[PDB]
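**Student:** Please find one structure pasted underneath; my questions will follow.
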Amino acid sequence: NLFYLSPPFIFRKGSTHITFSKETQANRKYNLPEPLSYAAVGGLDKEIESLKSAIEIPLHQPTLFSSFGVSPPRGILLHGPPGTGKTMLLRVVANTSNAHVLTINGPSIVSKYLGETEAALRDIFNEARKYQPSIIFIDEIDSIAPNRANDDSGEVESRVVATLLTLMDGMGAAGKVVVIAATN
Amino acid sequence: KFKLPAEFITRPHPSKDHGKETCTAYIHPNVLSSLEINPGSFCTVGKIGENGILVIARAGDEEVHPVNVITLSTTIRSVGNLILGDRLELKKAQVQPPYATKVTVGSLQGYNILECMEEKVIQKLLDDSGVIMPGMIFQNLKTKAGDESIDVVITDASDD
Ligand SMILES: Nc1ncnc2c1ncn2[C@@H]1O[C@H](COP(=O)(O)OP(=O)(O)OP(O)(O)=S)[C@@H](O)[C@H]1O
């Protein structure tokens, strides 16, 4: 029983009492990490649909830009007031779109100091392209790439740009990712 | 111990482009030895992070050519939009491209290729090229009149 997510059992035909049920989910006492769905984040319909368009175009129909040739919209910035549901929407895109999700960028990174973090970051975007259509989320893009008010910078802002300039490759070849930022 | 440069520098190929030297980008022989690359062999040339392009390895003069410099005939630089000073990434190829069965050949300005130039000279250029990917250009082509410059781009090639 140790470390099992839910109590497992071995099926053996004939000896088991199979029973039907109308229940759409498993026994609540299993305390399962239940999926997250658009039936929960509803209340932002039009932007949900626009998000679905922004997942259609780079995942399903990258080929349909090789014709018409023009550079595709392969960077998304989902901004809004704090607590409005941005992180929940990003989470529903992650679980209800069947792309491979490249790991969350986050405010945290090895050292949080220039030079050291520059390679540790590029690795996340190097992981992109190789996998079948993916989605790399860069949530809290104000904490990873701040404004550079007068001189506040490591190197991270220009490092993000220089890497995004290669992440934007696609739809001629390696059109297998889109980046979604979130911000307050 | 000789150190192989990570990135090579594109530069003109003083030799003409009309010859059999379309994809035979001369490479400094020291690099050819240091990378287990045989003469007259195919290898991948491309800008950092980009998908590779096919070139044929031919040995050049040690004294004239510095180590970094890689010389490309102006027909193949136009394949992958290789402008001068574009840093490259030499790697060893492993698959020989199969032969060709059909090629659709384009032009700069839509001039009737049948009416302006002979098929024989075009076939000569194409055969002497050897390996043809879609995207090069054959420039400074003398026409029947001898006073017209029409450049042979190649739109596509299909294998049946
Ligand atoms: N349908 C809904 N629409 C919006 N918010 C909802 C909804 N249902 C529940 N909430 C909750 O509202 C909270 C919104 O939090 P977040 O999505 O993290 O806020 P946010 O917009 O991402 O703000 P931050 O500052 O950027 S972390 C979550 O706990 C949601 O589960």
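In order, the residues displayed for chain A correspond to 207-390 in Swiss-Prot numbering, which applies throughout.
Every residue, even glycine, has its Cβ placed from backbone N, Cα and C.
So Swiss-Prot has the following annotated:
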- A:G286, A:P287, A:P288, A:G289, A:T290, A:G291, A:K292, A:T293: ATP 1 binding site (BINDING)
- A:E346 to Q: Reduces basal and RLP24-dependent ATPase activity. Increases interaction with RLP24. Slightly reduces RLP24 release. Does not affect composition of pre-60S ribosomal particles or growth (MUTAGEN)
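I'd like to know what surrounds each of these features in this structure.
**Tutor:** Classification of A:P288 (ATP 1 binding site) by DSSP places it in coil, neither helical nor stranded. Taking a C-beta cut-off of under 8 Å and a sequence gap of six or more, A:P288 (ATP 1 binding site) has these contacts in its own chain: A:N390.
In sequence order, A:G312, A:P313, A:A388, A:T389 are the residues near A:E346 (mutagenesis position), counting only same-chain partners six or more apart with C-beta under 8 A.
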**Student:** Give me the non-local Cβ neighbours of A:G286 (ATP 1 binding site): same chain, 6+ apart in sequence, Cβ-Cβ under 8 Å, ordered along the sequence.
**Tutor:** A:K292, A:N390
**Student:** Within 10 Å of each Cβ, count the other Cβ atoms and name the one among the binding-site residues A:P287, A:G289, A:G291 with the highest count.
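**Tutor:** That would be A:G291, with the most Cβ atoms nearby.
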**Student:** Which recorded positions from the list A:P287, A:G291, A:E346 come close to ligand 1, meaning a Cβ under 6 Å from one of its atoms?
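**Tutor:** Among A:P287, A:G291, A:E346, near ligand 1: A:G291.
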**Student:** Same chain, not part of A:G286, A:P287, A:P288, A:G289, A:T290, A:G291, A:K292, A:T293: whose C-beta falls within 8 angstroms of the C-beta centre of the ATP 1 site? Give them in sequence order.
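**Tutor:** The answer, listed by sequence position, is A:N390.
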